[PDB]
Amino acid sequence: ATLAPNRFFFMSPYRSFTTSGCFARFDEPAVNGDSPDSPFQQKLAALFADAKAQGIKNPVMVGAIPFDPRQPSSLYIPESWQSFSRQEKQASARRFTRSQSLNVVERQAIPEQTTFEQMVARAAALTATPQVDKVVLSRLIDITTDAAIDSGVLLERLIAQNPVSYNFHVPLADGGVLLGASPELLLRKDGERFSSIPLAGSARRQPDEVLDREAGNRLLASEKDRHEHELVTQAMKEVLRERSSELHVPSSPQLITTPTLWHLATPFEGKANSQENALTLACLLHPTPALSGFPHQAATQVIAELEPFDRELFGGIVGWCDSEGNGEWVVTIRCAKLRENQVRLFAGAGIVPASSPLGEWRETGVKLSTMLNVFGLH
Ligand SMILES: C=C(O[C@H]1C=CC=C(C(=O)O)[C@@H]1O)C(=O)O
Ligand SMILES: [Mg+2]
């Protein structure tokens, strides 16, 4: 049995659930969604009361928000939801046997290696200057297949290969499915308590648990990545100052893993005002310098002049919140948009003065391989 493409699914060490039905869609842009006087929040709160009044106990709001919060949002309240056991689902997925044979008929890197290296070069150059210190640049892989892609079977494969990550499956207004295995927590809020766990900095994992246990330790030392990382953490520090009652931040990062990568992480733990819910804080933080750059608005402008595509939901956030200030939001990376027989993958890095284009090209390549492995490609 597999999940139908019109259900939301979210797999997390916090709350893991599915959803059924669609009481109300919510397209409203999330810009200035960090202040509760915002159209986004007033509309959001309007719709929650609408839902409760109309008979829905414990409404939740689910879906994704795009990189650029001006662009519209892909949220909606389901008619219902249904908790499930993370560990139970890991085990069923690892046994899910029957897969789909897929024939690719086109595969396009957008852009290809050379154009990407020139974009990495022209971006690193501009970080050396007073104009920006960090920009994140991304690329895509477009895949056309000869038959519609079964979203449910693919999701089982993704769980089996990515047991530990924040795994999501989002129905879109166009009939598509946004799907991925994010390692990066952008914002959890459990009652009054909140955390965020930004990543930045990467190294390949190795098959041998000797060269693996040390390729990591290298990551912990590499000044390139340690500096990559500090830009993200200083910025999130400043932004949370007058938004959080308390706030604890380690000054040095720690190692975490995906099946493909070592990453550097810094956990944030704080308490926030009753003025705040899961999305006001998520909208505040996102995008961090791990997904856009630093300074944030200066780096969006390099991204627009350099990236030959619209990121749309990629590099956004995906998740949920309820009517009572709680929720979880993870960054939309290690992901794909599926629709009928067409798929788009996404990956970004991670660009400062010391970054070589061959390095970042291959870094994004390893990140893309999470979703390529789900598809059975290299
Ligand atoms: C943009 C991505 O990663 C971000 C978060 C973890 C590692 C990153 C890096 O080392 O450059 C990126 O800041 C992606 O996986 O597509
Ligand atoms: Mg990087």
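In order, the residues displayed for chain A correspond to 14-391 in Swiss-Prot numbering, which applies throughout.
Keep in mind that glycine also has a Cβ here, set from the backbone N, Cα and C atoms.
Long-range Cβ neighbours of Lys147 (active site, proton acceptor) (same chain, at least 6 residues apart, Cβ-Cβ under 8 Å): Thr140, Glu241, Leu244, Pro302, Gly306, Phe307, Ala312, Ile364, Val365. If you look up Swiss-Prot, you'll see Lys147 marked as active site, proton acceptor.
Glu197 (active site, proton donor) falls within neither a helix nor a strand when secondary structure is assigned with DSSP, and so counts as coil. A C-beta separation below 8 Å, combined with a sequence spacing of at least six in one chain, links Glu197 (active site, proton donor) to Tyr179, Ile210, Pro211, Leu212, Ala303, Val343, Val344, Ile346. Feature annotation from Swiss-Prot assigns active site, proton donor to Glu197.
Under the heading isochorismate binding site, Swiss-Prot lists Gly214, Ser215, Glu241, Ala303, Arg347, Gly361, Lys380, citing experimental evidence as support. The Cβ of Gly361 (isochorismate binding site) lies under 8 Å from the Cβ of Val149, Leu150, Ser151, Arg152, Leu304, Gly328, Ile346, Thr377, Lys380, each of which sits 6+ residues away along the same chain. In the three-state DSSP scheme, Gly361 (isochorismate binding site) falls into the strand class.
Taking Cβ-Cβ distances under 8 Å and a sequence separation of 6 or more, the neighbours of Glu376 (Mg(2+) 2 binding site) in its chain are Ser215, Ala362, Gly363. Swiss-Prot lists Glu241, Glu376 with the feature Mg(2+) 2 binding site, giving experimental evidence as the kind of evidence.
In Swiss-Prot, a mutagenesis experiment is listed as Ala303 to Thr, annotated with the note Loss of mutase activity. All protein chains shown were included, and the count of other CB atoms within 10 Å of the CB of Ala303 (mutagenesis position) stands at 29.
As a published mutagenesis entry, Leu304 to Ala appears in Swiss-Prot alongside the note: Loss of mutase activity.
Counting every protein chain shown, the number of other Cβ atoms lying within 10 Å of the Cβ of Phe327 (mutagenesis position) is 26. Experimental mutagenesis is annotated in Swiss-Prot for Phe327 to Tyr, with the remark: Loss of mutase activity.
There are 24 other CB atoms within 10 A of the CB of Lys380 (isochorismate binding site), with all protein chains counted. Classification of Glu241 (isochorismate binding site) by DSSP places it within a helix. Cα of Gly214 (isochorismate binding site) to Cα of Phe327 (mutagenesis position): a distance of 19 Å. Checking the recorded positions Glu197, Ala303, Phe327, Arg347, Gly361, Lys380 for a CB within less than 6 Å of any atom of ligand 2 leaves no residue at all.
Considering only the residues assigned to isochorismate binding, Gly214, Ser215, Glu241, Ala303, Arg347, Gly361, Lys380, the longest pairwise Cα distance works out to 19 Å.
Checked against ligand 1, the recorded positions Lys147, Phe327, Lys380 give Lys380 as the ones with a Cβ under 6 Å from it, listed in sequence order.
Secondary structure at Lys380 (isochorismate binding site), taken from DSSP and collapsed to helix, strand or coil, is helix.
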